[PDB]
Amino acid sequence: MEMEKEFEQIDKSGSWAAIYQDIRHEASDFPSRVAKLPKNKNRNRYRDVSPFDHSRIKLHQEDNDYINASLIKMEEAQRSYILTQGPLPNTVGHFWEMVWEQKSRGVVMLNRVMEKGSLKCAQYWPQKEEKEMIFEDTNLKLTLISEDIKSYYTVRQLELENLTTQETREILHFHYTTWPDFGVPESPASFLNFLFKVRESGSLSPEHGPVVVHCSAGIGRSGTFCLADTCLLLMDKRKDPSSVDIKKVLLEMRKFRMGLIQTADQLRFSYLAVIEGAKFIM
Ligand SMILES: N#Cc1ccc(Cn2cccn2)cc1
């Protein structure tokens, strides 16, 4: 079926939970043996969220190459994304090592450091120009260059230096700051505006490594971001945009990382975002 009318048909029939459970039943199951080794217990935020072995990002280190991060490679859309968990106190150095080694231009953050009165990820970037951060385990230095605070999101320019080679790079930090503590946003308008700002920066383009995107677990909000981007790109590329099937795209992405889209409310919100976004594109 088309999307917008499939949408009204699920709303009128109140079957979002049943649609979402079908997706969960059909989703791929692949091994995640490296993630479950005992030496990696403090590298995982949640015991039930792990990268598959076949698509995990490897650090270029011979001691321990493990990080909770996956490469999502979308062949028809010609887009790649790295989805990862919010960094932990003992993985902030690994996180920036990955950004460096994978040649990423942008980092997309979809959570606040504290939500619901608890810490959802480490404070992994510097907050003042004159107070830079040094990650001694991976030999990197990170400096805040500039910051632009808007009503729904903040963009920061960062300088990452490889202290071993003295090479430097500019990284863009796109921080969506207004996703609610409970539920999903009422309108997709600010989320779509944010996605277009990431796109306009070049961070999603083939002349760079894959964008790094995260929330707390790296599957819920993060899944919504890449599902909406990929669906809109396919609607631009194909002769028949109404052939784009959001459930099929989601199942394809779940071949590369488990659990993408965590609730039926996130699924409905993803439909809403693609539907509204397709009107603005033209
Ligand atoms: N000055 C400067 C500078 C250098 C590099 C980058 C990003 N990049 C990753 C791999 C090659 N380039 C961004 C700014």
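Backbone N, Cα and C define each Cβ position, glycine as well.
Quoted from Swiss-Prot, the note attached to the mutagenesis of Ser50 to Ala or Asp states: No phosphorylation. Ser50 (mutagenesis position) falls within neither a helix nor a strand when secondary structure is assigned with DSSP, and so counts as coil.
The annotation that Swiss-Prot gives for the mutagenesis experiment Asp181 to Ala reads: Substrate-trapping mutant. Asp181 (mutagenesis position) falls within neither a helix nor a strand when secondary structure is assigned with DSSP, and so counts as coil.
Marked as substrate binding site by Swiss-Prot: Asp181, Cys215, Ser216, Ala217, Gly218, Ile219, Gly220, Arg221, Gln262. In the three-state DSSP classification, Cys215 (mutagenesis position) falls within coil.
Quoted from Swiss-Prot, the note on mutagenesis experiment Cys215 to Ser is: Catalytically inactive mutant; abolishes sulfhydration. A 10 Å cutoff on Cβ-Cβ distances gives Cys215 (mutagenesis position) a total of 27 other Cβ atoms nearby, all chains included.
Marked as active site, phosphocysteine intermediate by Swiss-Prot: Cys215.
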Of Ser50, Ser216, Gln262 (the recorded positions), the residue whose Cβ has the fewest other Cβ atoms within 10 Å: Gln262
Nearest recorded site to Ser50 (mutagenesis position) by CA-CA distance, among recorded positions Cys215, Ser216, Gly218: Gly218
Span of the substrate site, taken as the largest CA to CA distance across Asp181, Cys215, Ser216, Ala217, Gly218, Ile219, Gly220, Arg221, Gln262 (Å, rounded to a whole number): 16
